[PDB]
Amino acid sequence: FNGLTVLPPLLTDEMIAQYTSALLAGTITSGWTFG
Amino acid sequence: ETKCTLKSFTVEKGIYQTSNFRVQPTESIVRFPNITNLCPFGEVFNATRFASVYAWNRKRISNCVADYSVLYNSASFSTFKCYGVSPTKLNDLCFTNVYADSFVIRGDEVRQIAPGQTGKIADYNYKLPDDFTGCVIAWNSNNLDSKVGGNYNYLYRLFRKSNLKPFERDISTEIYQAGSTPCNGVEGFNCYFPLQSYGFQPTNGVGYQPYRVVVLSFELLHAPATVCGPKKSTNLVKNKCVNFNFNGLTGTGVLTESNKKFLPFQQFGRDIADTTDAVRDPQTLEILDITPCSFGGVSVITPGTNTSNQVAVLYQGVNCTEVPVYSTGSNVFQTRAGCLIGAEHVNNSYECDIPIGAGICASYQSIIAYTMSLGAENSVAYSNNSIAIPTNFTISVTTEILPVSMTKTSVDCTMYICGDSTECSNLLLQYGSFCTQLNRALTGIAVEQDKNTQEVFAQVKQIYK
Amino acid sequence: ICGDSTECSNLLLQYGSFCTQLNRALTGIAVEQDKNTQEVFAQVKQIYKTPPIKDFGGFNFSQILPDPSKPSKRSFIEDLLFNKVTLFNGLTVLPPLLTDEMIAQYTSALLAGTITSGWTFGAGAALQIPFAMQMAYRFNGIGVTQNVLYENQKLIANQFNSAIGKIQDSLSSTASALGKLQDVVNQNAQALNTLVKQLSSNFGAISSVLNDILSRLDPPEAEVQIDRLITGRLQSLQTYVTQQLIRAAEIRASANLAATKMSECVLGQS
Amino acid sequence: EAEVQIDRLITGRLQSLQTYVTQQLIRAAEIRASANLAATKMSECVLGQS
Amino acid sequence: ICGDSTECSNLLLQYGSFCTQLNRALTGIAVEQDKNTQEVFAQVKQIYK
Amino acid sequence: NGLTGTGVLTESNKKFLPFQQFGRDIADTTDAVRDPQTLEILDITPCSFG
Amino acid sequence: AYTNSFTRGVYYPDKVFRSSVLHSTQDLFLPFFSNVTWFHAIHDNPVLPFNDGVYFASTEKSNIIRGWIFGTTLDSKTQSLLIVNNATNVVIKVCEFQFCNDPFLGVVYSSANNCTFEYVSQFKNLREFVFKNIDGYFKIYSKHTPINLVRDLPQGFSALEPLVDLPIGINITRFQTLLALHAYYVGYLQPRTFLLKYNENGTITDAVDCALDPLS
Ligand SMILES: *[C@@H]1O[C@H](CO)[C@@H](O[C@@H]2O[C@H](CO)[C@@H](O)[C@H](O)[C@H]2NC(C)=O)[C@H](O)[C@H]1NC(C)=O
Ligand SMILES: *[C@@H]1O[C@H](CO)[C@@H](O[C@@H]2O[C@H](CO)[C@@H](O)[C@H](O)[C@H]2NC(C)=O)[C@H](O)[C@H]1NC(C)=O
Ligand SMILES: *[C@@H]1O[C@H](CO)[C@@H](O[C@@H]2O[C@H](CO)[C@@H](O)[C@H](O)[C@H]2NC(C)=O)[C@H](O)[C@H]1NC(C)=O
Ligand SMILES: *[C@@H]1O[C@H](CO)[C@@H](O[C@@H]2O[C@H](CO)[C@@H](O)[C@H](O)[C@H]2NC(C)=O)[C@H](O)[C@H]1NC(C)=O
Ligand SMILES: *[C@@H]1O[C@H](CO)[C@@H](O[C@@H]2O[C@H](CO)[C@@H](O)[C@H](O)[C@H]2NC(C)=O)[C@H](O)[C@H]1NC(C)=O
Ligand SMILES: *[C@@H]1O[C@H](CO)[C@@H](O[C@@H]2O[C@H](CO)[C@@H](O)[C@H](O)[C@H]2NC(C)=O)[C@H](O)[C@H]1NC(C)=O
Ligand SMILES: *[C@@H]1O[C@H](CO)[C@@H](O[C@@H]2O[C@H](CO)[C@@H](O)[C@H](O)[C@H]2NC(C)=O)[C@H](O)[C@H]1NC(C)=O
Ligand SMILES: *[C@@H]1O[C@H](CO)[C@@H](O[C@@H]2O[C@H](CO)[C@@H](O)[C@H](O)[C@H]2NC(C)=O)[C@H](O)[C@H]1NC(C)=O
Ligand SMILES: *[C@@H]1O[C@H](CO)[C@@H](O)[C@H](O)[C@H]1NC(C)=O
Ligand SMILES: *[C@@H]1O[C@H](CO)[C@@H](O)[C@H](O)[C@H]1NC(C)=O
Ligand SMILES: *[C@@H]1O[C@H](CO)[C@@H](O)[C@H](O)[C@H]1NC(C)=O
Ligand SMILES: *[C@@H]1O[C@H](CO)[C@@H](O)[C@H](O)[C@H]1NC(C)=O
Ligand SMILES: *[C@@H]1O[C@H](CO)[C@@H](O)[C@H](O)[C@H]1NC(C)=O
């Protein structure tokens, strides 16, 4: 580079996908009682 | 031009701003006071009689408007050369004051009038100072001085060892008898009159014919200016983009008649922020107006490079009658937001996709510009004993996109402005703590982005399958 | 910063391409405000019209419905609001995309829809319903049984008419109730005025007019004078742009809040 | 004279950096507001009924 | 920026009126903060015990 | 040949026409250059930092 | 004797027309509610210092106050300004003059050594004058229209408009009024800051001090 840089994100994309899958499975099976 | 301002070879559908246009000026007008205080230079050069070389007359001139061009072209002068000052530009020079010295000499004594020179009259009658003198003007005077002039009326001073200070006169008529030891060891003898008479005859040659010589001396930057050369003027024009120079106040714009009233002692009016709005010409003493010449940015509306290769160009906020293929192009349509050329105007109205303004916008069916439509139209049959109850139902699915974070970036502080140099780093120390202040904010922003993402996504404590 | 001067532009073209971002920020905020007004007011897919005959169970909406004899086809309260508040050196003010007539038509359509149909027009097709049976639903929503309404209709109608008359009179007479809009207009006008006024400052040079110092000296120090004037004017312009950006962000937040309030309260019940 | 030259370069680059930092701060604030709105929407409309 | 010197004031009055909008912004944010806390806490008309 | 710099040199893979002398990508960053003696093209890149 | 000057002493500062604009200026003005040295030279004209411009007034509607002699030594050594009246024209002579004990004038002359410049121009009545010297320029502002707001005292609001300007460029530190052989106020002025309100026709209709009162 020439003085500038880009840091990587803390949360990888697979972790985000797992969060979305967990939320969706929870809202399919339990409804809204798990909140 | 759109591709230039976009720096790409493909342009999508929409409206872009390329550049701006202005109306160029055509001619210039300059005005100055109607009157011109003439300076009576006639009595100086055309005086009946002049004094002697040892008793020259000094006359004072001030608060004058004197023109040297009217005298520069005159051929009635034997010689007119000026030292350190261009005569041709003397019409555009302001000096504090002017001194005039007129007299008459012999033919060969013309060269004696110059600074840093040696001679009988150069050092004994009139000495030029060791600096710039205005200049000397000399002309022949054999008609009135070598034919009818007095035989002894002109006198010089043969008094040596008395080098006079510049601009000094010694009119004291004292017989030069030393009366002491350094004159033949006698007192009273060797007595010579300090003055002696010129010897002239009618047409006796060129070095003996008396010539009129006048020295004019200028002063600059000693006091507020009192004498200046005359300034020319011209006529005036109306309803044109012109640059004006009204007696010092310069500017550009268009001139129009005005109905405002000025008290008899103001010069130019204004409204706010030092913006001149009315000037009165000195010759006519009529009130006028100033309006800035029309200008503004241009815009290009295109349906996209892929679909077509035709655009329409719009001028913003210009009542375009002075519009100079698209110099005139297709039909001109003047709207509330300027004027558009390149698209025909239709009479119907549909939905809008490429907004223009003032309720109108254009679309590609050629390109057609019309008025925005608010939607469909229907009237419900309201009554006081009627209701509508649905009998069937549908289920729909929609979408909604929301950003939550942006790319985290960091910028090195000294590296960007130094490039690995010791001198730059050493001289960056004198600017205080700018470096740390700039560096802290980016880290704070990155931490904020991390916290933002973690908070927005992490809402469950377990993982379900 | 130049005023159509050659050497001024020659000296200016060596300070980088700042004008690109200077113009792009203003264009972005203009598009942002256009989107703001579009999202606030465009909330109906059709344009309903009030029935020619009006019998709303005794209520009287004459002072709120549009008057078909006005030059702009606006109701009384809108005219009072319009009449209440009241407010060029290379800078221009662009006209808005949506004119007054379109806004008036949008408000008229929204009012007609919320009067004739109720909340059903905000979730599909409009459905006719008598006004009394809508007031019954709206009372039943807040816990009060519908039996109260049908036996106390005249009292409610009289109270509503008296309240609307009182609020109309208060708007007509009492002033200084519209501080926010006047404050915004005054702030914008004052910022523009001081930006214009910043030209006359000397900035440490010989004079505040370019051509005079250009026509009284030689370029060796004229360059320094022009550089000083240019950098001062650039700093002033940067400060003005920053203030404009801050104000635009605040206005965006306020517009978003207003849009949420209008979408929730008007189209249904809170 | 190198001091004068580097002073000119340094001040110009400092103004550019200041402008960039301010623009990034404004954009970050706007993005934070939008993400807060998104978080509220997801917390309300998913784990329950609106 | 100077601390009681005249030559400053002479030089600084030539730079324009930056301090005007500086003080205006500071006073504006102060008044806005006061109104903010007043609106947050003052939500009742009477006092109960 | 008067062009000063700091970085690591490598044999280049790009092709110069017989009349250039060097090359760049963005904003005066000299990426390649041909030596004035052997007439061989080389590429220049700064070494690691972070 | 001392007299309270209510609100007099406001003049047009420049040659710029304005309309319906509140303009704040910083210039040499007479402070509001000041004290002026009332004189009673009636059966008595001492020399008063100049001190950066002077106010002047009068209340007698006839030709008794004639001239104002200026200078720094009032002798032939240094040039002295003379501005005198003739009931048909006003003449100004800056040429050097010698001392005079009790000058008399009305419709003294000692010498004219080194003459340099000359100028020729054109209830009771109030004659208000303001004399100023800035960057070598001599300025005289005058007003001749009286208003009887109150009697025996000069109360009311009136503007002063310029008449002439002289590019003399001389030092003035001393002046004296001239009389004849057989009640004028004098005041000094200070560099104040004023606010001025202009009518729609460009006439000053109201002035406000900026260093007098908290309301101001
Ligand atoms: C300006 O100079 C010209 C040159 O003679 C004159 O203009 C005349 O002014 C009188 C009024 O004084 C008009 O009636 C004439 O129509 C003008 N033109 C001519 C050709 O006579 C006059 O000397 C000056 N005008 C002023 C001072 O208003
Ligand atoms: C001195 O007198 C001569 C006499 O001829 C003046 O010459 C004038 O020149 C102009 C221009 O050609 C003529 O129109 C006049 O008719 C001439 N005579 C007069 C009396 O003006 C000359 O201009 C005079 N110069 C000075 C300085 O007095
Ligand atoms: C643009 O300027 C022209 C004048 O050049 C205006 O034309 C006017 O048109 C009306 C109606 O045809 C006439 O009564 C006027 O006399 C015209 N003006 C002049 C000066 O003669 C035109 O209206 C302007 N357009 C806009 C939108 O303002
Ligand atoms: C409500 O609408 C649905 C369609 O949206 C109707 O279902 C259709 O019925 C017809 C006639 O039997 C079938 O040919 C279609 O295939 C059905 N559509 C689907 C998607 O299954 C339904 O009958 C309607 N209900 C009423 C009471 O009219
Ligand atoms: C609704 O209220 C408006 C209030 O202005 C009524 O308009 C006036 O009503 C009074 C008495 O009802 C009349 O004397 C006036 O002549 C009316 N003025 C106008 C301009 O119409 C209106 O009548 C009311 N409508 C109903 C149905 O009661
Ligand atoms: C409830 O309050 C309303 C209004 O305050 C009362 O209605 C008023 O009754 C008095 C007495 O009959 C009348 O003079 C007023 O004109 C009425 N006002 C209106 C707007 O109609 C009502 O009587 C109250 N009811 C009870 C049970 O107290
Ligand atoms: C007023 O008097 C002062 C001296 O007390 C003048 O100042 C000097 O003026 C001469 C001009 O002949 C200069 O050469 C000196 O350099 C000046 N000295 C100083 C210290 O200023 C001043 O010029 C006089 N003012 C007027 C208008 O004549
Ligand atoms: C400014 O000048 C105008 C024009 O003379 C004045 O307007 C006149 O005002 C008087 C009474 O004030 C009326 O009798 C005239 O009919 C008006 N004439 C016109 C043409 O309007 C105005 O009063 C002046 N304003 C001042 C002096 O403040
Ligand atoms: C142009 O539009 C056509 C029609 O959709 C599409 O097939 C094509 O890929 C587009 N080309 C470009 C360069 O966008
Ligand atoms: C639209 O049609 C009407 C009806 O004749 C006509 O008066 C009007 O001028 C038309 N508009 C345009 C833009 O041609
Ligand atoms: C004027 O002088 C009198 C008496 O000396 C005094 O009472 C009064 O306060 C003075 N007024 C001013 C404004 O100085
Ligand atoms: C006064 O006027 C008379 C006649 O008008 C004249 O002779 C005399 O020279 C004038 N004196 C002065 C001092 O102006
Ligand atoms: C007259 O005054 C001028 C003023 O500059 C001076 O130069 C000149 O010497 C004086 N002449 C006499 C004779 O005193």
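By Swiss-Prot numbering, chain C shows 742-828, 855-1037, in order.
We read in the header that electron microscopy, 3.5 Å was used to get this structure.
Each Cβ is built from the backbone N, Cα and C atoms, and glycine gets one as well.
Sequence-distant neighbours of C:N856 (variant position) (same chain, 6+ apart, CB under 8 A from its CB) are C:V963, C:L966. A natural variant is reported in Swiss-Prot for this position, C:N856 to K, and the note states: In strain: Omicron/BA.1.
Over all protein chains present, the Cβ of C:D950 (variant position) has 10 other Cβ atoms lying within 10 Å. Taken residue by residue with DSSP, C:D950 (variant position) is part of a helix. Per Swiss-Prot, natural variant C:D950 to N is noted as: In strain: Delta/B.1.617.2, Mu/B.1.621.
One entry in Swiss-Prot concerns the natural variant C:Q954 to H. Its note says: In strain: Omicron/BA.1, Omicron/BA.2, Omicron/BA.2.12.1, Omicron/BA.2.75, Omicron/BA.4, Omicron/BA.5, Omicron/BQ.1.1, Omicron/XBB.1.5, Omicron/EG.5.1. Here the Cβ of C:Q954 (variant position) has 14 other Cβ atoms within 10 Å, regardless of which shown protein chain they belong to.
When Cβ atoms from all protein chains are considered, those within 10 Å of C:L981 (variant position) total 17, not counting its own. In the three-state DSSP scheme, C:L981 (variant position) is classed as helix. Here Swiss-Prot notes a natural variant, C:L981 to F, with the remark: In strain: Omicron/BA.1.
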How many Å separate the Cα atoms of C:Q954 (variant position) and C:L981 (variant position)?
36
Provide, as an integer number of angstrom, the distance between the C-alpha atoms of C:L981 (variant position) and C:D950 (variant position).
42
Below 8 Å between Cβ atoms and chain G: which of C:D950, C:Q954, C:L981 make it? I'm asking about the variant positions.
none
Sequence-ordered variant positions from C:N856, C:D950, C:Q954, C:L981 with Cβ under 6 Å of an atom of ligand 1
none
Is C:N856 (variant position) helix, strand or coil when read with DSSP?
coil
